[PDB]
Amino acid sequence: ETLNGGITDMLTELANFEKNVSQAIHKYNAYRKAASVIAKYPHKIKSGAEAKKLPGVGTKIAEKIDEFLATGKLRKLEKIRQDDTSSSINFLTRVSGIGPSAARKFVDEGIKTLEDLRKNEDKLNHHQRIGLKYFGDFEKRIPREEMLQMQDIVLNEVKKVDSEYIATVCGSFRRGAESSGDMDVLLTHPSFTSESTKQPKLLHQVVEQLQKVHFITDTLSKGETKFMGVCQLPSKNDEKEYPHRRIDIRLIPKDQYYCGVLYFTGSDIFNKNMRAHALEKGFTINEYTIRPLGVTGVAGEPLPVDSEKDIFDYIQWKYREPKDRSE
DNA sequence: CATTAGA
DNA sequence: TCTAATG
Ligand code: NA
Ligand code: NA
């Protein structure tokens, strides 16, 4: 957790590198497992040889561990950190819609920067166009004070469209959090479940409501169940307009909502931890359901849930406020 | 780990 | 269809 901190960071760094810049999944997975195991190891690694004793730790990684052990740095690390091309990629990549593949392709063409990008909008597809367009707004956190303003907006349309809708803003937002990355709205309707073969307008009506009042201003990806776009609070009585925010609205089979909402609500640790518990308490949990665990090894059969409670009761735990779903 | 775009 | 990208 700190006793191995550098070896781990160098490692993640290293790793990250083969992945983006080069296309070396292997080496790249190589670093992460290594990174994974040393992170655990209960002692201060004093040498490559010692490290080497671990699993996932080959000769190649030990070597690097020495140099970093000996001199507060690593050459290769130094070299990459420097190198413009590689730097360009980790950079382009910050654009929503840009990832390793397009990043290298752009660079190999010469677009290394934000400007370049603009000069070449035509070489960019609508997602990226927008990523570019709101590049600034996209990196800016979401003040909770703002979230509450938003949510207040969405719940209101949802309801006005159909009283039957059920929406829940998930995430850290939900877990009390001060700021937030982007808004996650979990959506559902009675008339829609595991079987009841869709109702695409079900999603589409809201998306359309939301736009009709200008909360959504853009569409990244709209499909029959997941809609990925952009929204913005009204810029009041001018002098101050609100930055553009990322929003994801998703349709849910009313019969799997709470597993959904339980889940997206995180945290990542609370999950696994709750998840690790159902297992003792003879179960299984995942994004949509909760099935009783059969001794033959496995076993099916989706218990029925009507609230985040059911799930608790089921595995028989303490109802944990989202607030405290921290770990 | 699954959903959408794109070409 | 494959492949990329966000989640
Ligand atoms: Na070994
Ligand atoms: Na990106």
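By Swiss-Prot numbering, chain A shows 9-335, in order.
Backbone N, Cα and C define each Cβ position, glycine as well.
Here Swiss-Prot notes a mutagenesis experiment, A:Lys35 to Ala, with the remark: Decreased 5'-dRP lyase activity. Decreased ssDNA binding. Loss of 5'-dRP lyase activity; when associated with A-68 and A-72. Decreased ssDNA binding; when associated with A-68 and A-72. No effect on structure shown by circular dichroism. One mutagenesis experiment catalogued in Swiss-Prot, A:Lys35 to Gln, is accompanied by this note: Reduces 5'-dRP lyase activity slightly. Among the mutagenesis experiments that Swiss-Prot reports, A:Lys35 to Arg is described with the note: No effect on 5'-dRP lyase activity. A:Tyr39 to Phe appears in Swiss-Prot as a published mutagenesis result, with the remark: No effect on 5'-dRP lyase activity. Annotation comment: Swiss-Prot describes A:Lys60, A:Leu62, A:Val65 as K(+) 1 binding site, evidence class experimental evidence. The Na(+) 1 binding site annotation in Swiss-Prot covers A:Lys60, A:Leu62, A:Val65. Quoted from Swiss-Prot for the published mutagenesis A:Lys72 to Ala: Severely reduced 5'-dRP lyase activity. Does not affect ssDNA binding. Loss of 5'-dRP lyase activity; when associated with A-35 and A-68. Decreased ssDNA binding; when associated with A-35 and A-68. No effect on structure shown by circular dichroism. Record note (Swiss-Prot) on the mutagenesis of A:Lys72 to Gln or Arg: Abolishes 5'-dRP lyase activity. No effect on DNA polymerase activity. According to Swiss-Prot, the mutagenesis experiment A:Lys84 to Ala carries this note: No effect on structure shown by circular dichroism. No effect on ssDNA binding. Taken from Swiss-Prot, the feature dTTP binding site covers A:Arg149, A:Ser180, A:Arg183, A:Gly189, A:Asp190, and the record attributes it to experimental evidence. The annotation dATP binding site is assigned in Swiss-Prot to A:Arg149, A:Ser180, A:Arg183, A:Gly189, A:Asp190 on the grounds of experimental evidence. Under its mutagenesis entries, Swiss-Prot includes A:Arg152 to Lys with the note: Slight effect. Abolishes methylation by PRMT6 and impairs the polymerase activity; when associated with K-83. Quoting Swiss-Prot on the mutagenesis of A:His285 to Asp: Affects DNA-directed DNA polymerase activity; contrary to wild-type enzyme, the mutant efficiently extends mispaired termini in gapped DNA. No effect on secondary structure shown by circular dichroism.
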A:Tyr39 (mutagenesis position) as reference: those binding-site residues from A:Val65, A:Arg149, A:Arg183, A:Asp190 with C-alpha within 10 Å of it:
A:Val65
Do you see any of the recorded positions A:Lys72, A:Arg152, A:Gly189, A:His285 whose C-alpha is within 10 Å of A:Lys84 (mutagenesis position), and which ones?
A:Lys72
Hey, how far is A:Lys72 (mutagenesis position) from A:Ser180 (dTTP binding site), Cα to Cα, in Å?
37
Listed in sequence order, residues not in A:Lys60, A:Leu62, A:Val65 with Cβ within 8 Å of the centre of the Na(+) 1 site Cβ atoms:
A:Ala42, A:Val45, A:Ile46, A:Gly56, A:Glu58, A:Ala59, A:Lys61, A:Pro63, A:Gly64, A:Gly66, A:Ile69, A:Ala70
Compared by Cα position, which of the binding-site residues A:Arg183, A:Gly189, A:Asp190 is the closest one to A:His285 (mutagenesis position)?
A:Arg183
Fill in the CA-CA distance, A:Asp190 (dTTP binding site) to A:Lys60 (K(+) 1 binding site), as an integer in Å.
42
Across all the protein chains here, work out how many other Cβ atoms are within 10 Å of the Cβ of A:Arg152 (mutagenesis position).
15
Which residues in the same chain, at least 6 apart in sequence, have a Cβ under 8 Å from the Cβ of A:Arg149 (dTTP binding site)?
A:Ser187, A:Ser188, A:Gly189
Beyond A:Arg149, A:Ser180, A:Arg183, A:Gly189, A:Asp190, what residues of that chain have CB atoms within 8 A of the centre of the dATP site's CB atoms?
A:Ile150, A:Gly179, A:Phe181, A:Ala185, A:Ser187, A:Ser188
CB within-chain contacts under 8 A for A:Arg183 (dTTP binding site), separation at least 6:
A:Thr273, A:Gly274, A:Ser275, A:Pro330, A:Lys331, A:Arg333, A:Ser334
